[PDB]
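*Asks:* Shown below is the structure under consideration.
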Amino acid sequence: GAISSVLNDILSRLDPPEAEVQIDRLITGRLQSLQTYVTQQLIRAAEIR
Amino acid sequence: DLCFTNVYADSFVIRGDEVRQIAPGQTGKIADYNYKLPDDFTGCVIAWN
Amino acid sequence: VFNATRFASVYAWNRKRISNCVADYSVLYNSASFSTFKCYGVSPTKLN
């Protein structure tokens, strides 16, 4: 939901207070991408155990 | 009811149009040269003609 | 376009293209002749 995925395209384009609104959307999305990865590998690590 | 430790009441004068620059995170002829606020500003602003 | 003698109407606006040049925006945002300068999807200072 942000203007772009590249951070430098947001830092080198927008001001700080307007960038934080866009930067926060990437963080919340990328953080869910990790928890989905770690939560799955914990289940894969139970099958292998 | 709520209260704080200290406060720094400022005092100055500007044109009526220039009051829009009196806000956290602005830009123009005042916020870049004369009187600027922080992005995380907390307080109350009051003015009169 | 800025110092043009004549502008068009909103009924048919003048879309003047620019390309292959050096866009020095310093004399536009820092100039004390525009009553409004609103950069929506970009920062006004980062343009230079």
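Per Swiss-Prot, chain B residues shown: 389-437, in order.
A Cβ is built for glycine as well, from the same backbone N, Cα and C atoms used for every other residue.
Below are the features listed in Swiss-Prot for this protein:
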- B:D405 to N: In strain: Omicron/BA.2, Omicron/BA.2.12.1, Omicron/BA.2.75, Omicron/BA.4, Omicron/BA.5, Omicron/BQ.1.1, Omicron/XBB.1.5, Omicron/EG.5.1; complete loss of interaction with host integrins (VARIANT)
- B:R408 to S: In strain: Omicron/BA.2, Omicron/BA.2.12.1, Omicron/BA.2.75, Omicron/BA.4, Omicron/BA.5, Omicron/BQ.1.1, Omicron/XBB.1.5, Omicron/EG.5.1 (VARIANT)
- B:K417 to T: In strain: Gamma/P.1 (VARIANT)
- B:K417 to N: In strain: Beta/B.1.351, Omicron/BA.1, Omicron/BA.2, Omicron/BA.2.12.1, Omicron/BA.2.75, Omicron/BA.4, Omicron/BA.5, Omicron/BQ.1.1, Omicron/XBB.1.5, Omicron/EG.5.1; May enhance affinity to human ACE2 receptor (VARIANT)
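Please situate the listed features within the shown structure.
*Replies:* Over all protein chains present, the Cβ of B:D405 (variant position) has 9 other Cβ atoms lying within 10 Å. In the three-state DSSP assignment, the secondary structure recorded for B:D405 (variant position) is helix.
Summarising the environment of B:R408 (variant position), the number of other Cβ atoms within 10 Å of its Cβ, over all protein chains shown, is 11.
DSSP classifies B:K417 (variant position) as coil under the three-state reduction. Note on B:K417 (variant position): other Cβ atoms within 10 Å of its Cβ, all shown chains, come to 13.
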